[PDB]
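Encoded as structure tokens, here's the structure I'll be asking about.
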Amino acid sequence: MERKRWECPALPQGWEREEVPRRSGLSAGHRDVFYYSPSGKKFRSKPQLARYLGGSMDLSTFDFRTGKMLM
DNA sequence: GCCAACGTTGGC
DNA sequence: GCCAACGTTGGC
């Protein structure tokens, strides 16, 4: 239950991935996953991410929750 | 007025 | 029953 954020190598240069554990309520302990662009914009779902990156790379096998390409 | 934080819901 | 995707809002 600590927040983690650094470079995601499945994405282009300067994109970062973050995990935030929820501290309270019914879903306490669940880890939300976010991505940050080089410009600092925050993404919270894959369709949202694919609107930015989907032109400039293939995202069909990118697993948003794990941050890796499924092979 | 935003947005981090948690809940709701549809699709499987 | 699970969870991807996002709706909603208290606290700022």
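This deposition comes from X-ray crystallography, 2.0 Å.
Quick reminder: no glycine exception, Cβ is built from N, Cα and C everywhere.
Experimental mutagenesis is annotated in Swiss-Prot for A:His30 to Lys, with the remark: No effect. Confers strong binding to methylated CpG (in vitro); when associated with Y-34. In Swiss-Prot, a published mutagenesis experiment is listed as A:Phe34 to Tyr, annotated Confers weak binding to methylated CpG (in vitro). Confers strong binding to methylated CpG (in vitro); when associated with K-30. Among the sequence features in Swiss-Prot, the mutagenesis site A:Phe34 to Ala is noted as follows: Augments DNA binding activity, irrespective of DNA methylation.
What's the neighbourhood like for these features in this structure?
Annotation for A:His30 (mutagenesis position): spatial neighbours A:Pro21, A:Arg22, criterion Cβ-Cβ under 8 Å with sequence separation of six or more.
In the three-state DSSP reading, A:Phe34 (mutagenesis position) counts as strand. Cβ neighbour count for A:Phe34 (mutagenesis position): 16 (other Cβ atoms within 10 Å of its Cβ, all protein chains included).
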